[PDB]
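Undergrad: First the structure, which I've put down as structure tokens, then a few questions once you've had a look.
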Number of protein chains: 2
Amino acid sequence: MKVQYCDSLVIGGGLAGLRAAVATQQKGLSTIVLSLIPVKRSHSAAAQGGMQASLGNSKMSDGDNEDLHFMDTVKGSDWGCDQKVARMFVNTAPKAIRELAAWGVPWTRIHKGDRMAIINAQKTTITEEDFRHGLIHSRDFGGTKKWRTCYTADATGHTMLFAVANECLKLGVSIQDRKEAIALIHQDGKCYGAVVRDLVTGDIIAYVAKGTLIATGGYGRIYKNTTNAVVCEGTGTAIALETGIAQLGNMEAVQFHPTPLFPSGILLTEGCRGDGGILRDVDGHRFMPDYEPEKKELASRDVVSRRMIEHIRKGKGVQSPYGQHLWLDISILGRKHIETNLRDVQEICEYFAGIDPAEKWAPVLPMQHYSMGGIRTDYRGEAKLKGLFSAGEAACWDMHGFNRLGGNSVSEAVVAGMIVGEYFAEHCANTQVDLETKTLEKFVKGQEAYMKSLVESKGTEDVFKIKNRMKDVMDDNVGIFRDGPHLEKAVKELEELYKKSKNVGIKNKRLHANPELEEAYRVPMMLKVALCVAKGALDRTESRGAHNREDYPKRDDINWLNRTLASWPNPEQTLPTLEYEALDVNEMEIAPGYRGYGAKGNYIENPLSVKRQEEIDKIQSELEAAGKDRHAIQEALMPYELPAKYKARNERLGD
Amino acid sequence: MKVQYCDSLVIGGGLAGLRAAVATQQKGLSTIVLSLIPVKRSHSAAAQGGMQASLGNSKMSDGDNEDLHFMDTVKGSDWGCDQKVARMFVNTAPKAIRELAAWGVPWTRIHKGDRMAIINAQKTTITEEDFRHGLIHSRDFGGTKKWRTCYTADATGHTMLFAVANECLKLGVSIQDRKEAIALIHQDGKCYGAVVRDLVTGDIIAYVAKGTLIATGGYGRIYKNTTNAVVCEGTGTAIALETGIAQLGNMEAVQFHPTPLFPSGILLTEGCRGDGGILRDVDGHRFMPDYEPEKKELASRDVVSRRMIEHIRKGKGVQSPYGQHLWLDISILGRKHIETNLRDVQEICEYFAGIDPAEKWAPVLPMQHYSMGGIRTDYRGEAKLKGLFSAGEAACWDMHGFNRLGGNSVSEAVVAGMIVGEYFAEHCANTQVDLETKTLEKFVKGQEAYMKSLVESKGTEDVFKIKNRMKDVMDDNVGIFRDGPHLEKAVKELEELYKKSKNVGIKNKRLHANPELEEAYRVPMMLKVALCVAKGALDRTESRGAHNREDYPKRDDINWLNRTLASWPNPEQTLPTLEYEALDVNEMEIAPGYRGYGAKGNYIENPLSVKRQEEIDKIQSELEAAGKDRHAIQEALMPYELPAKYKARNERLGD
Ligand SMILES: *Cc1cc2c(cc1C)nc1c(=O)[nH]c(=O)nc-1n2C[C@H](O)[C@H](O)[C@H](O)COP(=O)(O)OP(=O)(O)OC[C@H]1O[C@@H](n2cnc3c(N)ncnc32)[C@H](O)[C@@H]1O
Ligand SMILES: *Cc1cc2c(cc1C)nc1c(=O)[nH]c(=O)nc-1n2C[C@H](O)[C@H](O)[C@H](O)COP(=O)(O)OP(=O)(O)OC[C@H]1O[C@@H](n2cnc3c(N)ncnc32)[C@H](O)[C@@H]1O
Ligand SMILES: O=C(O)/C=C/C(=O)O
Ligand SMILES: O=C(O)/C=C/C(=O)O
Ligand code: NA
Ligand code: NA
């Protein structure tokens, strides 16, 4: 038997995984990072929007702080987030940016002087004072009033990922790629590591550790149309689910992006619309103004996606051999503007769409983009399975709830990497594990037997046909608009698809470097993940954040102010077990109310919300009257935890 | 913490360790072989005499079989051996030779025709029939009537070691050199591996395994004068002893060689005397005939060493700046004979002694050569500490007792490697271990702390001065001739030396590649081993095999027909704890009697021996009368165990 030991095992080499590995390796814990691919190629590298952090350096960022970022995050989540977690996040995001700047990330900087900027309310000029020169800049992204999205020109995710990966190399972290975790090793409710398949040699190996952290990213590829890399298939989510102990949170909470290029899904940054981009239909008609006379194309991202689909259903969509879509017109912004501020989007349209955005329109359609759902953890990042932690998009730390803020996800990856990293480090250094070879052998032999069964299967089902049907079902029934009747149909077909996945037969019999065998075991995992998403959507009879039920259009704070917890205790069951974790209003700093975007009064008010709100107004008044600062007030409303290393305040330009 | 896992951990890369590793690796168990040095440089490489095995191919080997080899072995051991083990050995030695021949070992072969040979009783010509041509040859070695010592010209140990090492490379065994086991990891009476110090980097690593085997060789270097390589210091013996559970067997049983070159200890093969070599004193007087009128220089090796020392004590020794010695004269054998049959010994004397043996005499003196004592095991090779096995010279499997047959030790290394290898393999595949990180950390941190304490010690003792004094004490008081008064003195000084070893101070503070630090932790271990040898000799008031007590010249089968078991349960005690394992005469195939060499009636007969002897004669008579073969008779006298793979009979030329 092949066994590899390390003190801290990290599954996933994206921003979250690598940053957590820095946290453990720096304190002397031997750590291994496993990844399907070279870590610098992780999906995190594709982020071009930027990272949200309340620095308050620039003119449009002036006055920004933890409280404003916090409020944007909670209201954005439509109150589905754990507010204590959101607080931990907002207070640490500024330090993440500054640590990355220290590690060489080339953040775009502010230069003194006037600036030609777009505000879309007063597209006047912006002036940056001399005392702001040379500090980290920020731009308008995510719909926040205060511009706090930091960026390194047009490749933020790229530079951030490279810096963290390089720090891992500096520290001697063992980075082992083309390695896939296919099962978690657990006994007595504790996680002791993972069974890993070497993608090159086919070897099945047991990686044991005192603590294991899953930072495997999102599960967007269960959808046919997604902005996600082809490796974002949620197998990390599935291995946690297959332990029958760890639970998945809000898997039905999936966010879509309104303007990905159709049908590839290659992202066309929000900056297109933010700069003045126009959405048009089959007749070239600018339609957003018809639905949003006021906000128009500058409406909430959430709203734009919905209107686009509505317009398509009204029969104004553009027919295509790949389906229906709409048009994005940025040529109206001028050729000079595109070749200086949108030079990247220009290359994308030319390279893949074979068009020049300065002359022709780009085909677009809303597509899956971010996975709010994930492995459920406490505030420390630990799952129900002891010793198993999760961070990044793969987790449901839940600072996002049912709608993540644009710019908050790459921010969360590094922030969680830092915070969960500390708690993960503490766990690995303080816990003592009992590694029974009997258990290791059971799990390893169990997967070797499984690979053999797949290679010898005389089944007649085609793995790709099954996978493709799964993706169509998800796109057609679990998209922007959902309803009970279609969701019931989806759950039934997915369950049928799952059962047929076991009758798959492959042509290539080799155990090494076999992409066919890879699909053979990944697809069944994806189907189970899809079932959690679909079933979760079916049972959640309300409309919250990104989850929109046409048959239940209102947010129900009375019966649904909770979080969906999915599990798969019995390996024989063909549907996921769903339970619910109630959100205690008494522990909220901001009581449930209007989210800001969408129709008003579109939510069933909960009496407990009114009580808490009053209680909050009271506490604020008294404390604010006694000349108490925002910090002491925050503490009295909702105290939260933070590792000692990050409990310090964030200095700002103007203190 | 650094941890390495394998199913089968082998400590020692000599013939025994490597052969055992072949046994485990061939059945799919991941195995690691740790060694202080590249494995092909192990002491096993120095064997030039040959390997004993009852093939019966040659004329002088005609009629030889397991029974004759068995009898030579038991009588040679002066009845201190476990006869069942000796049986396991003799029946397997023939297969070891044949397996090695299959692996390419270039055994010297028989060619048809007459041959100029020395018999020393009738130095006539020997004829080899045509049906013997091309089969494995054998020579006169070890004083056995039947010539059964196989050899590959003059480098038998060398070719054997290389073949086994190469098989390990073929099988993918992980060979990790410049790695030293400094402690065994154990809990609840079970061995889970060893703490290892990387000699190059200084890293302390835990090697965990389901089973651990120690094949670390002899402890000859505790003596000033020894034929052993400088790495034969018995640290393997010491780490087993330091667990406080494993016991060491007959540590006082040390064998000397009569003709090593003085004062280097470079071995001058027994062939010198066997061919007609003459021992002379200070006046050039051939003295052996004076002590052994009959056998003369062709007397038992055991007897030659004793007479040489006796002659020296009578004042006929040659004075030298390194001590007293005697002369070996082979020039009388002729120049032509030396440059064809003893070309090797000629090179040795010229290369190191700066003399031509065909013209001048070689300085010689008896010196420590083989370690019969070692880690005590059952017949399977397992020690009292469960999961810990031992094989080769490092063990006391005890097929040797108080006197090993010349040629039986390289034979045992491979044979035990085969047999203990099978049982070791079975244990590793069938047992299930509970590896607690709490325990691993305790042992690893314990040794890191120890290395640090050695580097920071402000002691003023000199490690080399202590080591050298230990070696002088052993040579002066625990050599060929021993007595209570001197042994008491030795035990006292050694105990004093041990206590002072703790106040050693070293100059070089680095933790990596530090030969001074190496001596700092090895010497204390050697001292504990030396104490087991010295104390064991002091308490054993009898003369048996190689252990000669001048104050107790007789073999005592009444009070000493047993085996000395040494342990060190309390890490505070400064002397070893000695217990005794009694040899059951009822389980002996050959009852105690005359050993063949030395004075007759020099043993206190035990009544139980007489009873058993009669019982044996009776069983033999009845069975032999009923036309029963030697096999059935053997079974009725003393049944023994053997792995299924080796329970087959040995085909011979003449069946
Ligand atoms: C898709 C996307 C997302 C995105 C974005 C643009 C695109 C095209 N722009 C963003 C932006 O401007 N601002 C922002 O805040 N977020 C933006 N996002 C989303 C964001 O980039 C992601 O949420 C974030 O990068 C996620 O980071 P995370 O560290 O969690 O995950 P990852 O980078 O995807 O890496 C996952 C790693 O896991 C390995 N893996 C996966 N499964 C396995 C198994 N089974 N075994 C072993 N390793 C596994 C992957 O190989 C990878 O390294
Ligand atoms: C010294 C000698 C012995 C000898 C002989 C000639 C000489 C000069 N001629 C012989 C002969 O003709 N016929 C015969 O039957 N025996 C003869 N012998 C004795 C015989 O060679 C030995 O008994 C035999 O070779 C012993 O084999 P074994 O496999 O037991 O041991 P080894 O070869 O000495 O190797 C020991 C290994 O252990 C490693 N080691 C030791 N301590 C440690 C620690 N602490 N950690 C890690 N590794 C360790 C050594 O490095 C080595 O590889
Ligand atoms: O439009 C983009 O660049 C990113 C959008 C998002 O992360 O939501
Ligand atoms: O004389 C030698 O070559 C070996 C002697 C021995 O192994 O006893
Ligand atoms: Na998530
Ligand atoms: Na021994």
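Every residue number used here counts from 1 along the chain in the order it is shown.
Cβ atoms here come from the backbone N, Cα and C positions, even for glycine.
Summarising the annotation, Swiss-Prot assigns FAD binding site to A:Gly13, A:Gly14, A:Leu15, A:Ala16, A:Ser42, A:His43, A:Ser44, A:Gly49, A:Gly50, A:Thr235, A:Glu393, A:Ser409, A:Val410 and lists experimental evidence as the type of evidence. Taken from Swiss-Prot, the feature active site covers A:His257, A:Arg273, and the record attributes it to similarity to another entry. Under its mutagenesis entries, Swiss-Prot includes A:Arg301 to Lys with the note: No growth on fumarate, retains FAD cofactor, 15-fold decreased enzyme activity in vitro. Looking at Swiss-Prot, you'll find the mutagenesis A:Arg301 to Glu noted as follows: No growth on fumarate, loss of FAD cofactor, no enzyme activity.
Can you tell me where each of these features sits in the structure?
TA: Sequence-distant neighbours of A:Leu15 (FAD binding site) (same chain, 6+ residues apart, CB-CB distance under 8 A): A:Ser42, A:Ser44, A:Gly157, A:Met160, A:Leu161, A:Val164, A:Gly392, A:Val410, A:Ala413, A:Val414, A:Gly417. Secondary structure at A:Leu15 (FAD binding site), as computed by DSSP, is helix.
Other Cβ atoms within 10 Å of the Cβ of A:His257 (active site) number 23 in total over all chains. A strand conformation is recorded for A:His257 (active site) in the three-state DSSP classification.
Within the same chain, residues at least six positions away from A:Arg273 (active site) with a Cβ under 8 Å of its Cβ are A:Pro258, A:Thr259, A:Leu279, A:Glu297, A:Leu298, A:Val304, A:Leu328.
In the three-state DSSP classification, A:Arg301 (mutagenesis position) falls within a helix.
Listed in sequence order, A:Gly143, A:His257, A:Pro258, A:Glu270, A:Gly406 are the same-chain residues at least 6 apart in sequence whose CB falls under 8 Å from the CB of A:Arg301 (mutagenesis position).
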Undergrad: Rounding to the nearest whole angstrom, report the longest C-alpha distance spanning A:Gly13, A:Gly14, A:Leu15, A:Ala16, A:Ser42, A:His43, A:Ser44, A:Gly49, A:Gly50, A:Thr235, A:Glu393, A:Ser409, A:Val410, listed for FAD.
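TA: Pairwise Cα check on A:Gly13, A:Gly14, A:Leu15, A:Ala16, A:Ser42, A:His43, A:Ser44, A:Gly49, A:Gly50, A:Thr235, A:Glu393, A:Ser409, A:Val410 gives a maximum of 27 Å.
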Undergrad: Ligand 1 is in the model; which of the recorded positions A:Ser44, A:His257, A:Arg273, A:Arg301 have a C-beta less than 6 angstroms from one of its atoms?
TA: A:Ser44
Undergrad: In terms of DSSP three-state secondary structure, what is the assignment for A:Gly50 (FAD binding site)?
TA: coil
Undergrad: If you count other Cβ atoms within 10 Å of each one's Cβ, which of the binding-site residues A:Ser42, A:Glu393, A:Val410 has the most?
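TA: In terms of Cβ crowding, the pick is A:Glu393.
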Undergrad: Among A:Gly13, A:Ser42, A:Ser44, A:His257, A:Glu393, A:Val410, the recorded positions in the record, which have a C-beta under 6 A from ligand 5?
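TA: With ligand 5 as the reference and 6 Å as the Cβ limit, the list reads A:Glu393.
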